[PDB]
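*Asks:* Got a structure for you, written out below as structure tokens; questions coming shortly.
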Amino acid sequence: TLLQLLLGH
Amino acid sequence: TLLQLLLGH
Amino acid sequence: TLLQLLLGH
Amino acid sequence: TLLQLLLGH
Amino acid sequence: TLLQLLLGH
Amino acid sequence: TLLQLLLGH
Amino acid sequence: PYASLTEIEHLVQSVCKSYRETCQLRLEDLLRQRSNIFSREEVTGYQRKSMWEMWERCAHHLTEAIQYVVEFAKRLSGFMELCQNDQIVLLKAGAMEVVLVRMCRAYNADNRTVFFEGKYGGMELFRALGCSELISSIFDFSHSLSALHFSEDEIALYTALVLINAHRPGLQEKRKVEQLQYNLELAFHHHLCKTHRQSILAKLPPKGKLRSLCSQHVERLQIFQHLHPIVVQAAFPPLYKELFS
Amino acid sequence: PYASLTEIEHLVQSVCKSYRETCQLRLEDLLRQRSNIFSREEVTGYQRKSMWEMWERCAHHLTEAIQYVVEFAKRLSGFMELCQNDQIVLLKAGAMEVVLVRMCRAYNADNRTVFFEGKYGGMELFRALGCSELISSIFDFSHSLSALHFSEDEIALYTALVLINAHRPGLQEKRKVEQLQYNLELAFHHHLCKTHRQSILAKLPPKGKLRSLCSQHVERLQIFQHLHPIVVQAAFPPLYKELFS
Amino acid sequence: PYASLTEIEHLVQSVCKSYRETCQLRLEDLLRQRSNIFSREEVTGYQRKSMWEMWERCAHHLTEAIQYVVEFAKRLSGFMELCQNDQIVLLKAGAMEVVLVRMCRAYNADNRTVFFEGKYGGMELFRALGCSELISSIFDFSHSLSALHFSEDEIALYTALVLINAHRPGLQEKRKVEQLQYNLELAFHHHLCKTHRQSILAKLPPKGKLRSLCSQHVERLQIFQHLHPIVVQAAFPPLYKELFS
Amino acid sequence: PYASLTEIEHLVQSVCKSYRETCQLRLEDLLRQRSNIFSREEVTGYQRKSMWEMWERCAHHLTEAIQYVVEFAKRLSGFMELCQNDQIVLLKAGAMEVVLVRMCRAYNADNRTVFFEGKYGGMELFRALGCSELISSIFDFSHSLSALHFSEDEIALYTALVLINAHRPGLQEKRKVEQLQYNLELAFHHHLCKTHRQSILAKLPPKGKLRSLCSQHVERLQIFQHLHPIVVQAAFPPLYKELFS
Amino acid sequence: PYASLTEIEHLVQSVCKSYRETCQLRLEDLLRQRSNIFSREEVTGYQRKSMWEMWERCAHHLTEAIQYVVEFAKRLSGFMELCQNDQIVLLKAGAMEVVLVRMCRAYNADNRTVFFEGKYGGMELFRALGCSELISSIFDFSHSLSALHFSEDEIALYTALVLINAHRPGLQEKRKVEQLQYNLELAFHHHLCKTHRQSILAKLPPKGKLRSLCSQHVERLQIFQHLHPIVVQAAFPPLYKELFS
Amino acid sequence: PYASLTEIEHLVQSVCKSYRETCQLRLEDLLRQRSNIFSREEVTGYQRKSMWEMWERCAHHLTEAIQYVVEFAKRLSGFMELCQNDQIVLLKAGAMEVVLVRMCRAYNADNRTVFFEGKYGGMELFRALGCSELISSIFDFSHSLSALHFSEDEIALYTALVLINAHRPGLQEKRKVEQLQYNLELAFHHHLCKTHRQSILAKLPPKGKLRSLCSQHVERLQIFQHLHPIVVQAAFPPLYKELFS
Ligand SMILES: CC(C)=CCC[C@@H](C)[C@H]1CC[C@H]2C3=C(CC[C@]12C)[C@@]1(C)CC[C@H](O)[C@@](C)(C(=O)O)[C@@H]1CC3
Ligand SMILES: CC(C)=CCC[C@@H](C)[C@H]1CC[C@H]2C3=C(CC[C@]12C)[C@@]1(C)CC[C@H](O)[C@@](C)(C(=O)O)[C@@H]1CC3
Ligand SMILES: CC(C)=CCC[C@@H](C)[C@H]1CC[C@H]2C3=C(CC[C@]12C)[C@@]1(C)CC[C@H](O)[C@@](C)(C(=O)O)[C@@H]1CC3
Ligand SMILES: CC(C)=CCC[C@@H](C)[C@H]1CC[C@H]2C3=C(CC[C@]12C)[C@@]1(C)CC[C@H](O)[C@@](C)(C(=O)O)[C@@H]1CC3
Ligand SMILES: CC(C)=CCC[C@@H](C)[C@H]1CC[C@H]2C3=C(CC[C@]12C)[C@@]1(C)CC[C@H](O)[C@@](C)(C(=O)O)[C@@H]1CC3
Ligand SMILES: CC(C)=CCC[C@@H](C)[C@H]1CC[C@H]2C3=C(CC[C@]12C)[C@@]1(C)CC[C@H](O)[C@@](C)(C(=O)O)[C@@H]1CC3
């Protein structure tokens, strides 16, 4: 999710 | 004129 | 100074 | 023939 | 040997 | 002369 | 070299980009659908349509592409900087020429089929047009082009030169076009040598080959514009009517 | 040529730029500090630190770099256009791989020292980690890379290919990645030939060499995540925890 | 660059020349006869020949080409400088491999026909051989090669590398071959980049593909050498017997 | 290669663009007016003007060009990133040097005429200046430059190097200039080899040739600044006064 | 690329060498004597010579050059391989064409003078010929050529194409010439792109320009061959008589 | 381009070949023996030899190399075409210069060792010479050269220019040398740009650096020629005596 946040998902 | 319109005359 | 003005000093 | 001679005919 | 002959051995 | 010899003078 | 290399390889990029944006169909999509052919049944459906439908149909599909060509022109480097009159003259006489060139991307040469209305179809979908000799002439043209295996960059530069033609009558600032045409000729030639593709310059079809086709089209139109004058007046897209009077 | 040269030398520029912006440390700064070494006293201070400090320390420094790699990915041409799932899969399994490649810039090979926390230090600052075999394997890797004398452009393109890998499991739109990977392979190869650097393609380390290192890392982590489970839960940066579970 | 460019583009010329002289059939002649096909009647005549004729026939035609390959080897730069033993090992295991590569020039892919005994014939002239699976495998191989559209220079360099293989068992001075192989690899790669043909390196068939074919040939031979042992002893050319024991 | 090619051919484009925007007169316009000469009558009108007019006249025309050179500097890549002091030092001592180089575009060598005030005029319009030896030295300089047949790109890069000179006294961050100068030297040299124009590097005039001219100018000024001190104080443009004290 | 690059850049070298050996006058010698002009007195001496001397004089000087052109042909790659008839046809109709091209090296364009009999002379040495319009047409031709600033390699390749012309009537194996002509066209075009000199292809004079000159020469000869029939029969060199009947 | 590219890339090949044939030691052999060092015991044996032995020893080893340099000169393109006097002047003053350049191939920079008498030895084998400052100056020179990582082609071209020097006093046909020198300068520069190695032109050591070394050698010789005059008269090779009087 943090990785998803860093991208924009 | 339509061609003129498409360009901007 | 005029030269300084032309640049932004 | 002279031209022919120059080549080798 | 024939192959050797073709090369020169 | 030896140098001349090495070249061919 | 005396000309600015940076300036000429800028133009090469500018032209290729302006085409890339106005390429209508993206090529990878045009290729993957080459296994998507009209069935024997479907084809018959096309050729038993009425002449005034197949004309009205194609005249819309044609004007679809022509619109993109106009966008290409507008985004073309130094095209707008030309005179307003000349700007029209080049587009009017040249737009149809460009489309015929662009067709070679939607034309598969293994089966001689063009990508028409969702699928690939043969020369004989357009039987109902009555001008089935012009159709053959067109397919033959796109075959020769397809034989050259153009890159997308070479299409971009070729079509650019097709449009920019100072040999077109009615030009006010003709000398202005000559200069623009030359820089584009230089840019094209430079890119071909950059890619060892110089060989195709001689392989290119004559300037009159498209003169034939485009006029052969407007010739068969005047026939239809007389057979069904009320149809072309009411249905045919205005931009088409304007260009092919 | 059949592929658009303008398109491929555009990609080469796009990739090199996206790296140039996310290069973390600028190279000239990384080089001038090569005469800035840890003293014999300083080194001892590092190796007498506690394992749960040196792990927590490095795990933060690692996540520092990994964050930049994520930015590189986002700015990478056609990466975002991939599926959201695939976008994660490539980054998760590949981010650690990229960092290991980027290290060769912060690794001086004359003295076998890496730029760690302000100065250059040897293989044995990381003695306190307990995984001092993996450290050696890493230093050996960055040595081979440093031996190739990469350009900054070649780093940019290599790391791009490291990330874009269609051989990574869990990919939904795999075919989509294959296409992107190929264009990047073409772009890399084109640039190497443009620069007579084609020789290095065979000199490059096998795809499994980094498979070894990255997994060897997560292996020694699970040891630490069991020895000091409460430490990694409370201190280790979340992004690190997310990637190396 | 650190290697001598003059030395490497000398090798490229040397190899291309040595092939050019031992190309057996000149290409323009091989191409113009592509409209010279075996009639339906003629083909039947071939497949109703006896197995011991079609084998004896082809074994002579094969040894014809193999002789030219030997000449290519002798004229190949730095081949003779190798050890006499190694010189034999490379030729013996590699001559058959080269011929299979050279076939792609005598293979038209539009009709899947090979230039055999004066005319172009299909896969089924060789029906009488009994090994009609190997024949298909061969035609499929030459199809993939024909798909790449090799230049005559690329054939010259590829076949050179096919012969010079340090991975061949029985080599005394193996390290000597490795060095020669590398310079040829460098020369090949340099020429491909000089011509923007680097793309084909990945397109090339695996090293085992020809390992399969050449061994698959000697496998079906041992069958025939047992069915008609007296035929191969009395008729088959000695050079063939020597190479395929 | 070890330096980033993408970075260096970026600089080449950046410099050529910054010049292209600050080129004052566009070249095609400068060329077409080469058949627009001062009549025998007009010339006499110039040389019978007063010294304090011809000085005040030219000092304005000079400051006109110098202003454009300042813009070039500002748009020059990595010029503003220099120290404010150094930024002044380079411009002050170098602006006059650049203008002398740019003159070769407004100098036709067939007739030895410079484009002055709307038309092309000879060496002797500037007779009224009293420093008619310096004028000749200037015309001779622009002749040698015109003999080299510079491209507009080569002018762009040459003038860039003329400005960026770490050998100029009064530099604070000298090492900073050296680095910028080198990258520009590399970029210039790369572009010349890209265009087979490397030959001109030796043909270029010595660094002292412009040292002579620019100082020879300020020398004859101090004469005029003493003969007509009140004229230069009241009429001469301030930027001129500031640069040539 | 599909054509053998090694084969085409071999031809480029072969042609340039064959010309280099049969260049008659070496260029550096032709250039250094450009300050060696016929005095006003000397010129008058030429134009007050008799028509039957100036014709007999030039006809020998012409046949001098033509002999070298024949040698060029013999050493030209694949010229002798042509049919004996075709070999004559090309030389006969083409030798005069080549000489006219070669003249541009002995023609200084600054003063419009040709290197004749030891010194450079103007258009009016040949006043005594009576065909002083053809002379002017010739000088104008060599001016346009001199304006292009040919390299010695480009002269070598251009003249090669001038000779090898399949559009010449009387050719038996015409198709044989077409093939040779094309390879030379490819070689010329390749070398121009190798040197960024592709621009001159369009700048080249039309094929009919030399058709005009060479026939215009034989036209004025038939006049002289009728005015002084006994002179041309007894004095004019046989090779000249044979070519221009 | 105006110069014949074919002519200049012919010279590049000619020079590289003439060096390749007179390279004395082949490079691969010079490299593989870099792990073949003089033991601590062996070195002491050298430095406890007598000055009149170590001088007589080296003077023979030097004349060994100098002989090869003479062969290089003879095979050098257009060297023999020079005047007999000039031919001597260049060789005499230049042979020693070339050898010093060639040494960088027999000099490993990792350990600062030169390949002397079968093995690699340090700066201090030559302690017994008494001129141990010149030795250091020499080793420092070959270090800077070794730092540039010359190709064998670049050595070939550099050494060519070292020999061909029109700035050498005593030249009769000086202008003849200037022309030959320039073509070699052009050829060198062309090859460097062909290989992206243009960067080294500025990195090259000044013309006076070898002026220093060669004269510094003949200076320390005159000392020895006075200390042991009878030794140099009876033992020293005549060619050495002739060159260094
Ligand atoms: C009387 C008339 C108009 C006769 C012409 C009939 C025929 C030849 C003509 C009628 C419709 C027209 C057509 C094209 C060019 C010729 C063709 C087929 C192409 C293929 C060019 C490329 C465009 O990208 C693309 C794919 C598009 O519109 O997307 C079109 C699809 C429709
Ligand atoms: C258990 C673990 C994590 C073991 C790994 C320990 C070691 C190998 C590992 C821990 C910290 C980490 C590190 C880098 C890669 C490997 C290394 C040293 C580099 C050099 C890569 C490039 C970045 O630009 C730069 C300079 C930065 O963050 O600025 C870092 C600095 C810190
Ligand atoms: C049991 C066996 C031997 C099976 C193989 C049967 C088949 C595949 C095999 C038998 C005969 C052989 C053959 C060639 C390779 C494969 C093939 C056809 C080619 C085409 C290679 C190129 C040479 O240039 C050329 C033209 C020549 O000899 O001139 C020959 C012509 C004859
Ligand atoms: C005492 C002094 C100042 C003596 C100098 C006198 C002479 C040499 C000097 C006085 C005026 C000056 C001048 C130029 C350089 C030298 C020159 C002629 C040029 C041609 C450079 C290029 C610019 O683009 C351009 C066209 C412009 O301003 O548009 C100018 C036109 C005016
Ligand atoms: C009736 C006739 C024949 C009219 C032609 C008259 C004139 C045009 C014609 C008569 C003599 C002839 C001539 C040349 C070509 C044209 C020209 C001058 C050139 C310059 C070509 C290059 C050769 O290298 C070179 C230098 C040589 O012979 O060495 C000659 C020198 C003599
Ligand atoms: C008083 C004097 C002569 C002092 C010089 C002493 C020293 C510097 C001097 C004496 C002997 C000499 C020498 C070379 C150059 C310098 C050096 C070492 C080199 C290495 C150049 C390259 C040749 O290929 C090679 C390998 C050869 O002869 O094969 C020689 C080997 C012997």
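All residue numbers given for chain G refer to Swiss-Prot; the residues shown span 263-507 in order.
Positions of Cβ are set from backbone N, Cα and C atoms, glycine also.
Among the mutagenesis experiments that Swiss-Prot reports, G:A327 to F is described with the note: Completely abolishes transcriptional activity. G:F378 to Q appears in Swiss-Prot as a published mutagenesis result, with the remark: Completely abolishes transcriptional activity. For G:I397 to N, Swiss-Prot lists a mutagenesis experiment annotated as follows: Nearly abolishes transcriptional activity.
Are these features on the surface or tucked inside, and what touches them?
*Replies:* Under the DSSP three-state reduction, G:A327 (mutagenesis position) is assigned to helix. Around G:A327 (mutagenesis position), the same-chain residues at least 6 positions away in sequence with a Cβ under 8 Å from its Cβ are G:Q286, G:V361, G:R364.
If you draw a 10 Å sphere around the CB of G:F378 (mutagenesis position), it holds 17 other CB atoms from the protein chains shown.
Residue environment of G:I397 (mutagenesis position) contains 18 other Cβ atoms, counted within 10 Å of its Cβ in all protein chains. In the three-state DSSP classification, G:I397 (mutagenesis position) falls within a helix.
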*Asks:* Measure from the CA atom of G:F378 (mutagenesis position) to the CA atom of G:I397 (mutagenesis position) and give the result in Å, rounded to a whole number.
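*Replies:* So the alpha carbons of G:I397 (mutagenesis position) and G:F378 (mutagenesis position) sit roughly 13 Å from each other.
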